[PDB]
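Undergrad: Structure provided below as structure tokens; questions to follow.
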Amino acid sequence: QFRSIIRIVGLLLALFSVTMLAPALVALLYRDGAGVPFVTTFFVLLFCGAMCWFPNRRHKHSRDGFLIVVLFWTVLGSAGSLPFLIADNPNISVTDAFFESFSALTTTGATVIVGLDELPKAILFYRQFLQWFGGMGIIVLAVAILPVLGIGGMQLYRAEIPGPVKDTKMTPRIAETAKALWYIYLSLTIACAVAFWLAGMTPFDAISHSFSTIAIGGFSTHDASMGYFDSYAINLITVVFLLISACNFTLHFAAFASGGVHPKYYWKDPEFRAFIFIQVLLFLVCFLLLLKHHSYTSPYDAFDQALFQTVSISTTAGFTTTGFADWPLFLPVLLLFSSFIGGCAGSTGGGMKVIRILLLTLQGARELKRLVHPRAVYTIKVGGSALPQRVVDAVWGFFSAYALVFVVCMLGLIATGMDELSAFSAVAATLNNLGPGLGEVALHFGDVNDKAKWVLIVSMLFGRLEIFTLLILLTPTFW
Amino acid sequence: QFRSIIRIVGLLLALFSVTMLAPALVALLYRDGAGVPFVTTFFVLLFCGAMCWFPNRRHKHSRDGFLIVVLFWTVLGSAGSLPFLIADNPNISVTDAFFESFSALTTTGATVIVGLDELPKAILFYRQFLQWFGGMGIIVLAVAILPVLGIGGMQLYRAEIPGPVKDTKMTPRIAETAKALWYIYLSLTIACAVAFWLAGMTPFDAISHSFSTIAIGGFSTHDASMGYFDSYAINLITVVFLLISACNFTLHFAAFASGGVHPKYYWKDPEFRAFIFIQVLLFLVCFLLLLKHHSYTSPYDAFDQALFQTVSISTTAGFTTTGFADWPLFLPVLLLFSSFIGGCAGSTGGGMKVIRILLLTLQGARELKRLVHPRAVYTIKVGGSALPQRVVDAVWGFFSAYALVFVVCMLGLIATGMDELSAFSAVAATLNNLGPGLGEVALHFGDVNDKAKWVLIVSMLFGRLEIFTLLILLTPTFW
Amino acid sequence: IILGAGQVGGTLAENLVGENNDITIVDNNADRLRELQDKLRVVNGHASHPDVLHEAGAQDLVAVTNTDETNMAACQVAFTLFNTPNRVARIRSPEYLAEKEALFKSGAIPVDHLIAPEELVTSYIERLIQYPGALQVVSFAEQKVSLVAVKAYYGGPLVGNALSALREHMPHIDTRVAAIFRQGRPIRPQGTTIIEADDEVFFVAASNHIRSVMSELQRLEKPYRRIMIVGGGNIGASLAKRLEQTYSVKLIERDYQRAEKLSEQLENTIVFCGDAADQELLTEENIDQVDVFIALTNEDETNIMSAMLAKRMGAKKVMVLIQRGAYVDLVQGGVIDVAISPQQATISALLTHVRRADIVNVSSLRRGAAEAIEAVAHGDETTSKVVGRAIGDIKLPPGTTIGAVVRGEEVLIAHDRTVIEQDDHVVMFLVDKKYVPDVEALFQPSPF
Amino acid sequence: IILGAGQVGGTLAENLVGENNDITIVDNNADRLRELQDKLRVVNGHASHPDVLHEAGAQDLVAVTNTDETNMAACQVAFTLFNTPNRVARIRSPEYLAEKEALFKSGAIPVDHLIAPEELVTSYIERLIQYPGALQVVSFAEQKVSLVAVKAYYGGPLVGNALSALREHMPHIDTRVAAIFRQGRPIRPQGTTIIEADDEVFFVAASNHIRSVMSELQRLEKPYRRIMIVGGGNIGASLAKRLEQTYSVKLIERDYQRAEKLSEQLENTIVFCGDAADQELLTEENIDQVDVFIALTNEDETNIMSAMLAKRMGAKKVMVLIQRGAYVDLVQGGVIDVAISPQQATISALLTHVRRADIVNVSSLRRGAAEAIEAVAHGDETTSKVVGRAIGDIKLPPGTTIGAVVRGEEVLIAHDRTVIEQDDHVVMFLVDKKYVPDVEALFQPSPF
Ligand SMILES: Nc1ncnc2c1ncn2[C@@H]1O[C@H](COP(=O)(O)OP(=O)(O)OP(O)(O)=S)[C@@H](O)[C@H]1O
Ligand SMILES: Nc1ncnc2c1ncn2[C@@H]1O[C@H](COP(=O)(O)OP(=O)(O)OP(O)(O)=S)[C@@H](O)[C@H]1O
Ligand SMILES: Nc1ncnc2c1ncn2[C@@H]1O[C@H](COP(=O)(O)OP(=O)(O)OP(O)(O)=S)[C@@H](O)[C@H]1O
Ligand SMILES: Nc1ncnc2c1ncn2[C@@H]1O[C@H](COP(=O)(O)OP(=O)(O)OP(O)(O)=S)[C@@H](O)[C@H]1O
């Protein structure tokens, strides 16, 4: 039971160390950097990763799966903190580091380091790299290992997804989703990376910002995300590479199965059909409110600023190319509410994926119709066939658990000395995996108290794991 | 359809006018007061109520029922503002008046009049009288006319819920629930009223505060609710007469059926069995946090202050016998969240009645068990027999609609110049029919903007009607 | 007076007649009746019509139809118009039990004694769980004495040892081997017999102290903790309603609409929806930690092919419910540890009412020709051949061996040095049942 | 391409995959399919619709539904619109056989090879009657070689004797013990092994001279004369229409309207109307002179409780028809002499078409983990590890033992001194079936 689990753990710790080399390689390829902590970590982890599985090389085979994936982030997230503790260039506390470790790996993007512009170019690669690794992590888990467990978030998902579209050669439940999806992952990171080079910026910022936009990310090598270069091209690439990277990757599986027959696979998936409309209606209303307010002198800037902010905040991306200066207070609030409807399910993703909201809007209106025609029979339209009552329950129990954690995690931040508004601005930003505080006056996560910076870590996991995955850990039935 | 409806409307307007006489009678038995607007209103309404139903005395017989009850409060609520508009002693504006009219009739209890202590003793009776009238209104509706409609929210409400326990006969409806329930209503108001006299206070404050506790309103003839006389008896009577008045009145029908066989009827109802635990655990935790904080010098006051505040805020009563001075900021927030768990269904109460929460807690844990045992068959325990899938749907669509209105009504108050925190403090206080703003000693409803007071009226109805009753009004299927 | 030629009526009609008692059976099924008429007088009958029932009863009650409702009418027709004595009538449908007190303790319905089959088997199954390691538990007319059967394996304290080699110590509470079943056929216990592997060693034990016996022989394994069932029918639900309070129950029902009511009726039980052979469900729900796998379905084939699987995965124990009672020995032993029969338990209860005050009471241990019996010795030494004479000095018919003696409320284990006193209930093991009216004639008192 | 996840499809899907061959099964029963998907690629399918059937067949036939009619459509849909090769489709309903020549030898329906279950079992049952004393007869892909199983008792020429003690004489036609089944579990034959009582001794014998083998071992009892059957269904009538011409048949059918047509269709047979357990009918019709009591009903429980009775009265032999094939060893032996399975015979015929030209042919002797196989040795001594090397010098996996070698049309019994030549069909006994791709990799020729 526990034995073969620790085999998996030490095995991944070793694999994490192999990742530590690529940062330190840059701290010697580049001339601005510090490599000793990465190579100090590479060794100590390889040992501590090896020490656990050598006496445990004994192999043996649901209760197994929930406890693995909370260890997959607990173990790897803690290990991620080590480089920051050692390096004195950003002398930063332990909890500030564990936070930045989790915030990176969990693809959150909430930072606690001030003035990272001039920080070494070696620690600046490791932060963005950890988002890439957690970017791959969510994909392999969301589409493969996690659905089987019982929490899907994947079109029709309860525990029965063959991917529906091109459900072929699915035999290896995870061994051909990690292999096949990587090519989409790499072919997406490079395309944007060289595109940023064609926008003009340095190779480093060109690449290490692709690690950040392809995965849900949110990170930057500049304090301001994409205001470093207020150029329409970079925004218009970051916009299209968040919309393309946000939706179901099994719909990006419309390219690796007999070439490019995309449009039928994409548009006939109701989740993508609602991802566009929710994305358009947001930017559309966030545009007319800017034009009516004359917040920006020329409607090209307003178009640029809005169309990026709605698609960087509703996709859980977390990129801030503005300060909402001329924006009504009433816009950062609306955008934060739009954070819940994050990227389409099965992808680097927000708190309640489009379907969870789509299923929620569908079912909520049926409850409005039945009120007049009580003796009528109604069904759900989303897919080809109406949903099983299991899935409709698995959405509405997910909303309940969500607003159960979000309230307990809130009265937990209030007690540590924060204020009602800042707590809400924090947990809604971490439960959904959106780094920005998002208010007219932002939350800057350095000011957050030490004990809260733990509750935020506790919370950003809850969002990254489907909330139930960790909520059942403290159930009596599971143990 | 509309013809016989206006007959009902003008018929009720006449009955409302007959109510106007009792206040003015006090403004002549007392002569510290102004009675002319009540007698001016009595006439003008009687005409305007009679003018509609005389040419419409034509009699004729679900779509009928939803449109009646939005008129029962829209019409009566507007008519309630008239006395305040006419009288110059309040010097109250129109929107301040419509608000105080609705706040009174909707049993909300949120006031916009400063220094009502020295206001005339005639207008001071009318405010409490309107809470009494809306106190009776919810009872006849919730137990009788509303359940038939399909939004009963009373035990196993859904459409079919014909009297629940000791439901014998029941063929006459509204009319066999308006007559019989009045005796409980009157026999409960007098009992507290003379009890306040035995506490020592004046007849007026003794009586006109009974109209308010029984109707779960929260009004007062003093700016401070029950701090006017910080006596344990008045608190301990107001506590016990809110707990007794908050529970199911169909369970208070355990006294008019062959004498006093109470305890079996009461305790075998799971709503009352959860009303106690939720009420105890609240006050229990709201007490230990006061004792650990030394907010009050002697633990008898802390017991007095706490045990009153948890049972005046989580029963939607809205009485304030304190200023939360020595209370942590983190206590008014927790109490405000407890407002959503309003009084038991079938009684004058707040938004998500115990069952809605009880059903929600029941179902939310089942979804946690199934995650480990996917192939198991689970059911709901609440009653004798498990609930139909219709009812479980009718709670989870109610939570969805609730947090759909609560967010639109919030981004509607934000735009009118309020702040994020005060909006939440306002709509959660009005949607739940609470009254007091709560928070770190905050909302005073005079400061609220003119176009927010309208939205607040828009909201306090949404809570008083079961949210769907008015939400379907704007559906295409209903029209 | 009976009304059946079924396994109940046929097994009775065979067991009860030793010329000691006289009866008349009724059945519209001629080919089965005159076959069952061999095994006395046969009244061909239509329902409970008085012509057949009522006329047969006076001047010339057990009612075992397909249905309960027909049976109730027959006891009322006999009670209303003749006022007949006794009247035992089987009633299966649960609700007639659920309101039994209201109905029956009001005297409305005339059943003097009930035989509710679903209740008897489910109480019995709980009786095995209580003593872990017991294959079968045998009940006699006297509640005080009872046999407990165990299984001898390689490495057991009882394999290969000489019987008398265990009789040299009498530690604390004592026992005695009254029967030995091996290979399906019966071996009567002797001093020369050796306990080979995979035997059904039937120990004697006072009903009060059964657990004490099995722990002194080191055979009382750890108490069962986790149980698994497979039937959602009348026996499956009754057993769950009895075990969820003391044991960790899991149920498997393949009919949803019935799986839902089991979720309502059972508060602390986990009922499922699946077929018994669903390997995924058995693996997914931790069957390698099951202690016993009761299978209580309609088809005996399904119980076996599923209880064989649960042992294979495997469970610690397995139990099936072979509906017809004729094969209990055949399926039992080996892979499937225990096999239960309702028609070797329904008939077990009927032979305790009929035989009341008689010379012999036929035990629940009837399998094949072998059956355990309890014989009553009336009369002082002057009017009885078998009273006062020591056990070793009774010229019992071949195969018969005395195992114990019940005197009032105290169980005396049979020893060769024991004296049979008057009005005793002697417990013994017959290998061959054709000898009863020899025993029935031996113990029976001579004319008074 | 299959269309079943049943015992046929599941047993195939388990047996056929050694990476030697690749297939895709179809079934709308998800819980059974993805369970059967363990045992390759699964196409969820609705009937024989071309989307599932036709698209799967080309660029990416066995059809085993509940019905024959659906199966015929599937072979036509695959033959009409793609022109797919082979196409074996099971057809059960008799009339599709009665006009098979008109239909099938006209090429109208596209079945390349038929698997008519009623025909295969009934031919098989006649194959046991022909060799009296044979418990089971095993058939391989090569018609020439076959195993014959016998039962060793006390007083038998083969009990307690040393195996090699029988190998010292090679009289006339010779034999060899390829397998030994005892207590339900398999014992591979060794020189050190002794033949204990109540064993299933599986002798090897050339299919031509089987009777000769059994008479040289003195086990060929007198030819059967009087037969008794109990099924009036598809197998019961077919067997009667085959035996009334050579054996004295009696049939027992409990449905009159079907008992009449059996009187019309069978000229020289006596069909009856009765239940199988009707003691009167079995006694009245001289069952103590029955030589074999085939029982061919729907319910396996009924066959046993009746074939056990016929042995008790008793008949000389008994045979049942355990419908599901998973229990053949469990019921067999002891009281019931022989147990037959259609789904261990229907699958036996399917593994002779699929495996054609392949390395291994899975015999009809599959029970539990043990199965007999036939391995083909291709290639001269330069491209094969196992050719030319003497049998005693092959490092076979554990439990595997060679029993014979088929070379063209002549059966060479395996002796330790024998040489395996090229293109041989070696017959051997695997005690454990997890070793096939070891054998499948041993005999298989290295790259050419
Ligand atoms: N109308 C009837 N009147 C009398 N007996 C009836 C009637 N209908 C059915 N039977 C009885 O039906 C019986 C056969 O079915 P059952 O006995 O119900 O099966 P069974 O109960 O499993 O077998 P048992 O329990 O050993 S009697 C015979 O005893 C028949 O007499
Ligand atoms: N193959 C099977 N696997 C699991 N459960 C089954 C299977 N077949 C039947 N059952 C269950 O057993 C039930 C049969 O119960 P009923 O026939 O209504 O009463 P009963 O259970 O036959 O009576 P008893 O006491 O069990 S003999 C079905 O309704 C299912 O609940
Ligand atoms: N419309 C259908 N299309 C495809 N398969 C069907 C259909 N209806 C029934 N089945 C098959 O029905 C089978 C289960 O019943 P059967 O196989 O007929 O029982 P069985 O034949 O005794 O078991 P076998 O012989 O081992 S397949 C599964 O293989 C199902 O796929
Ligand atoms: N208890 C029984 N005793 C004797 N014959 C029986 C009994 N039950 C059924 N039968 C006979 O067996 C027949 C069942 O045959 P069908 O179901 O039509 O075809 P089938 O015989 O099941 O197919 P197979 O090849 O025998 S599995 C009945 O119609 C009777 O002829």
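Per Swiss-Prot, chain A residues shown: 2-62, 66-483, in order.
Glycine is no exception: its Cβ is also placed from the backbone N, Cα and C atoms.
Sharing the features that Swiss-Prot gives for it:
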- A:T111, A:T112, A:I220, A:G221, A:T320, A:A321, A:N437, A:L438: K(+) binding site (BINDING)
- A:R468 to A: Significant increase in the rate of potassium ion flux (MUTAGEN)
Undergrad: For the recorded K(+) site, enumerate neighbouring residues of the same chain (Cβ within 8 Å of the Cβ centroid of A:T111, A:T112, A:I220, A:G221, A:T320, A:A321, A:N437, A:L438, site residues themselves excluded), in sequence order.
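TA: Those within range, site residues removed, are A:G113, A:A219, A:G222, A:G322, A:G346, A:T352, A:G354, A:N436, A:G439.
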Undergrad: Taking the Cα atoms as reference points, how far is A:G221 (K(+) binding site) from A:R468 (mutagenesis position) in Å?
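TA: For A:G221 (K(+) binding site) versus A:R468 (mutagenesis position), the Cα atoms are 12 Å apart.
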Undergrad: Can you tell me the CA-to-CA distance separating A:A321 (K(+) binding site) and A:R468 (mutagenesis position), as a whole number of Å?
TA: 13
Undergrad: Taking DSSP as the reference, which of helix, strand or coil describes A:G221 (K(+) binding site)?
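TA: Its secondary structure by DSSP: coil.
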Undergrad: Name the one residue among A:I220, A:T320, A:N437, A:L438 whose Cα is closest in three-dimensional space to that of A:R468 (mutagenesis position); these are the binding-site residues.
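TA: Closest recorded candidate to A:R468 (mutagenesis position) by Cα: A:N437.
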Undergrad: Please report the DSSP secondary structure of A:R468 (mutagenesis position), reduced to three states.
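TA: Assignment for A:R468 (mutagenesis position) reads helix.
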Undergrad: So if I draw a 10 Å sphere around the Cβ of A:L438 (K(+) binding site), how many other Cβ atoms end up inside it?
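TA: I count 33 other Cβ atoms within 10 Å of it.
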Undergrad: Taking the Cβ of A:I220 (K(+) binding site) as the reference point, list residues of the same chain whose Cβ is under 8 angstroms away and which are at least six residues distant in sequence.
TA: A:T111, A:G113, A:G139, A:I142, A:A250, A:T319, A:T320, A:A321, A:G322, A:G346, A:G347, A:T352, A:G353, A:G354, A:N437
Undergrad: Output, ordered by sequence, the same-chain residues six or more apart from A:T112 (K(+) binding site) with a CB under 8 Å from its CB, or 'none'.
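TA: Listed in sequence order: A:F106, A:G222, A:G322, A:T434, A:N437, A:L438, A:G439, A:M464, A:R468.
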